[PDB]
Amino acid sequence: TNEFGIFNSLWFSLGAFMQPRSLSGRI
Amino acid sequence: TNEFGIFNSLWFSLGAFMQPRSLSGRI
Amino acid sequence: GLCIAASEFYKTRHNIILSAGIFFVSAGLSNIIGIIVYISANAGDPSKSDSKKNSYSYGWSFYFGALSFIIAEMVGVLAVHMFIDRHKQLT
Amino acid sequence: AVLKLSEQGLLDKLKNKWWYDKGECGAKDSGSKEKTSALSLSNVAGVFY
């Protein structure tokens, strides 16, 4: 569960390093 | 194996000609 | 967060970690804003062409608040991830 | 004498001498010499909030 948060934190950091319809994180 | 590097070099050249979560090449 | 890291607790399984995580983030967010808000204000102080180097020294405490706040945020993030993992395990 | 001085533009000349000439502030020169730039977190801050 701890690593699952690391892989995700690295994915959101890739969604950070700039460029479905989950309204929450969508806006 | 030599052609596999050519098809890829042409794919990375397309990723070059500008516009998953492999952190390495991600950043 | 302390109750959510196993115990002896919580008895708020996970959920607690999510809450704790958000609180740390909010705490960090508040800290970032306060430091920045205070900071923004001093820099503007026009005085007035040959200063800022020059002028004063600034933070200072800011720096620490700039680091401490960041640290806090990081901690919060960590907490959040922990809770997420906990949640995953339960599922 | 006063009328003569004014017509010779001597009066206007005197005023220019003590008001504008004997001045430390060239108005159109102070605006022509006011260079600068720098930034201002202020505006950008509003977008952060």
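Numbering, chain A: per Swiss-Prot, residues 589-607, 614-621 in sequence.
Looks like electron microscopy, 7.8 Å, at least that's what the header says.
Just so you know, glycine gets a Cβ as well, placed from its N, Cα and C.
Listed in Swiss-Prot as a natural variant, A:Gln607 to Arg is described as follows: In RNA edited version. DSSP assigns A:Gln607 (variant position) to coil in the three-state reduction, outside any helix or strand. Its Cβ placed at the centre, A:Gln607 (variant position) has 6 other Cβ atoms within 10 Å.
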